[PDB]
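Here's the structure, in structure tokens; my notes come after.
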Amino acid sequence: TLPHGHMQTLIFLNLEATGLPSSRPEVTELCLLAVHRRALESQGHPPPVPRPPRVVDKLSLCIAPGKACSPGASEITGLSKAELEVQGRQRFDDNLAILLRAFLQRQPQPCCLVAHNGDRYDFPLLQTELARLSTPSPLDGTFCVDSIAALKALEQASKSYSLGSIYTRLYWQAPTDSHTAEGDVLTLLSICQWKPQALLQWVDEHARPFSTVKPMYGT
Amino acid sequence: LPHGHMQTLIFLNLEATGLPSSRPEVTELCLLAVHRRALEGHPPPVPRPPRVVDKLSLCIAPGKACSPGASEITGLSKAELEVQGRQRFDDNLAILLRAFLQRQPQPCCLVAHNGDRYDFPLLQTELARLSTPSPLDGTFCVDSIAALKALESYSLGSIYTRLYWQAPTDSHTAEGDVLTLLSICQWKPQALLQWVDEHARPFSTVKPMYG
DNA sequence: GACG
DNA sequence: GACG
Ligand SMILES: [Ca+2]
Ligand SMILES: [Ca+2]
Ligand SMILES: [Ca+2]
Ligand SMILES: [Ca+2]
């Protein structure tokens, strides 16, 4: 049975940040890739890496963080507080929320955000970020799900579950453009398309309200 | 230097229900915003995109059906966009576009291929029906066709293949061709910037495609 | 042209 | 572990 009905659109979501949870990191890059459920509802071996649906909305943004990028974040992601400021990137701010709001508003409701390790990373982090704003959270009315739980579940029914490992186990290919918000969100879409009807249903079953996610750290 | 140095280039691409004759409406819109400073052999390797870009890509339900030609080459149709729940070109889109523009240093200059004859007049027509003040007012625009001529057929693909001695990909998706456009524009970035600064014109002076 |  |  379904806790909240059928999610009308899935939003694959990926972030880059200044470091790992222990460093109370900040967002530096954010990608959203909105897909309607019909899009998710395969010939050959190894299985062709699936084409993205023809109809998707994509938002990819760069974000000046209020603190330095740890050296680790800098070398994996290719970003730095200093370069984003050279390119005049604005921070995680009220206008970024209206933007998110308007972007989310264009999607059939309700939404379900899907991030890889989202339960331990992107969600709580996004939650922390948004809590600083005075604009109402534009996420409070969405649902979320962590695609590590999904892939486990799905593979089980037919080992490492990091992004690339799964993508490589599934497709016998290397993921491209790793650690760019968009780059890795696409690879995430690829593995979620592995069994669309099965993932799509696993999502409906496990979706939970974003507002019940705890912030990574406090103010 | 009529309008100072553009701080942001926003490469712009659309899909639509057809060609100007048919009074088209927009079905797909893609914006690729690159800061000025992320723009400052043989055959030349296709250039890479800068690490820092902002991208917005949206499918839009048109009010009129697609012409058979527009469906053919774009893979889109009113019915599909609708059944998949795409909203119209509405006030919220205007609010979204604007929020996106607000994140860039000014002045922004739009860049589109044959934009003076297509995209710009088309967008202006779409935006004139809205109660929101246009988010594009105060922006600048330029036609990458004039740009590429001045720098050197001038179809998008012709140019790409002529500069990089190889084939484009992902045609007639708003994003597919916006990326292509990005490449040929970075063939000679510095020369491009200088020409853009020189020929940029206020979007708000662009006549509507139709009324 | 050259844009869909 | 897995997220940067
Ligand atoms: Ca991630
Ligand atoms: Ca990543
Ligand atoms: Ca075009
Ligand atoms: Ca196109």
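Residues 5-45, 50-166, 175-235, in that order, are what chain A shows, numbered as in Swiss-Prot.
According to its header, this structure was worked out by X-ray crystallography, 2.5 Å.
Cβ coordinates are placed from backbone N, Cα and C, and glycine is handled just like the others.
Lifted from Swiss-Prot, the feature list:
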BINDING   A:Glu20, A:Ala21, A:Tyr129, A:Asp200  substrate binding site
MUTAGEN   A:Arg114 to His  Reduces activity. Loss of endogenous retroelement metabolization
MUTAGEN   A:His124 to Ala  Strongly reduces activity
MUTAGEN   A:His195 to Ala  Loss of activity. Loss of endogenous retroelement metabolization
ACT_SITE  A:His195  active site, proton donor/acceptor
MUTAGEN   A:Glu198 to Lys  Impaired ability to associate with CGAS-DNA droplets
MUTAGEN   A:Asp200 to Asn  Reduces activity. Loss of endogenous retroelement metabolization
MUTAGEN   A:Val201 to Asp  Reduces activity. Loss of endogenous retroelement metabolization
Between A:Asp200 (mutagenesis position) and A:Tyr129 (substrate binding site): CA-CA distance (Å): 14
Proximal residue to A:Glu198 (mutagenesis position) among recorded positions A:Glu20, A:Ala21, A:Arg114, A:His124 (C-alpha distance): A:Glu20
A:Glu20 (substrate binding site) and A:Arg114 (mutagenesis position), Cα-Cα, nearest whole angstrom: 24
Sequence-ordered recorded positions from A:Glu20, A:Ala21, A:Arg114, A:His195, A:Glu198, A:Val201 with Cβ under 6 Å of an atom of ligand 1: none
Cβ-centroid neighbours of substrate site A:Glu20, A:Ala21, A:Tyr129, A:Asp200, 8 Å, sequence order: A:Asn18, A:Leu19, A:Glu33, A:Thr85, A:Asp130, A:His195, A:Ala197
Mutagenesis positions close to ligand 2 - of A:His195, A:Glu198, A:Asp200, only those whose C-beta is under 6 Å away: A:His195, A:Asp200
Number of Cβ atoms other than its own within 10 Å, given for A:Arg114 (mutagenesis position): 20
Across 4 unmodelled residues, the distance in Å between the CA atoms of A:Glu45 and A:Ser50: 13
List of the recorded positions A:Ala21, A:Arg114, A:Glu198 facing chain B, defined by a Cβ pair under 8 Å: A:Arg114, A:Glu198
Direct Cα-Cα distance, rounded to whole Å, spanning the 8 residues left out between A:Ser166 and A:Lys175: 14
Cβ contacts of A:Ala21 (substrate binding site) (under 8 Å, same chain, 6 or more positions away): A:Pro29, A:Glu30, A:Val31, A:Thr32, A:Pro73, A:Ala81, A:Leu133
